[PDB]
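> Attaching a single structure in structure tokens format; questions to follow.
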Amino acid sequence: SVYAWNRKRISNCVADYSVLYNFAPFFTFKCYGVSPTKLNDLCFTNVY
Amino acid sequence: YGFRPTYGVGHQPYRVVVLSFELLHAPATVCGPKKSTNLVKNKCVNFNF
Amino acid sequence: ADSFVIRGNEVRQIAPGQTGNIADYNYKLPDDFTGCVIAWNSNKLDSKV
Ligand SMILES: *[C@@H]1O[C@H](CO)[C@@H](O)[C@H](O)[C@H]1NC(C)=O
């Protein structure tokens, strides 16, 4: 629900952001920050 | 790819045509609509070459 | 004019900055580029059985 969201922790794993377009297509991706194609370039301490 | 005309919306195809223009270079071939005007040679104008 | 078919997820990824499965392995648009692209829906006319 929009008032009680789940804050899932993603850590200690290799994240391949290329294979994302199959799970749920027709997105926006609205990247306020790191570029759409630049996730698979740098490390992230915590992803939520 | 390939599917029946109803599918999971995101795979629905798109027809993309580009138009890569280019300038400078040779004398022009594409010009668009013409409103060409005769020439003067000794006075100031608002030219369009 | 270059025309092709590409489904629904790289219409805004055809920009010069964005890269991936299409810009590296298909129609690649250079880093600097003047021109405009045109795309329309193909929900039933280019979907077939
Ligand atoms: C979601 O899980 C179901 C099985 O419960 C599977 O058939 C489907 O392909 C999955 N969708 C994905 C991975 O996008």
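Using Swiss-Prot numbers, chain C covers 397-445, in order.
According to its header, the structure was obtained by electron microscopy, 3.1 Å.
Each residue, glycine too, has its Cβ placed from N, Cα and C.
Below, the features straight out of Swiss-Prot:
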- C:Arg408 to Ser: In strain: Omicron/BA.2, Omicron/BA.2.12.1, Omicron/BA.2.75, Omicron/BA.4, Omicron/BA.5, Omicron/BQ.1.1, Omicron/XBB.1.5, Omicron/EG.5.1 (VARIANT)
- C:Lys444 to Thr: In strain: Omicron/BQ.1.1 (VARIANT)
- C:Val445 to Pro: In strain: Omicron/XBB.1.5, Omicron/EG.5.1 (VARIANT)
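Can you tell me where each of these features sits in the structure?
Listed in sequence order, C:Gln414 are the same-chain residues at least 6 apart in sequence whose CB falls under 8 Å from the CB of C:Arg408 (variant position).
The Cβ of C:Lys444 (variant position) lies under 8 Å from the Cβ of no residue that sits 6+ residues away along the same chain. DSSP gives C:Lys444 (variant position) a coil state; it is part of no helix or strand.
Counting every protein chain shown, the number of other Cβ atoms lying within 10 Å of the Cβ of C:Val445 (variant position) is 6.
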> Which of the three DSSP states, helix, strand or coil, fits C:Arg408 (variant position)?
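Once the DSSP labels are grouped into three classes, C:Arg408 (variant position) ends up as coil.
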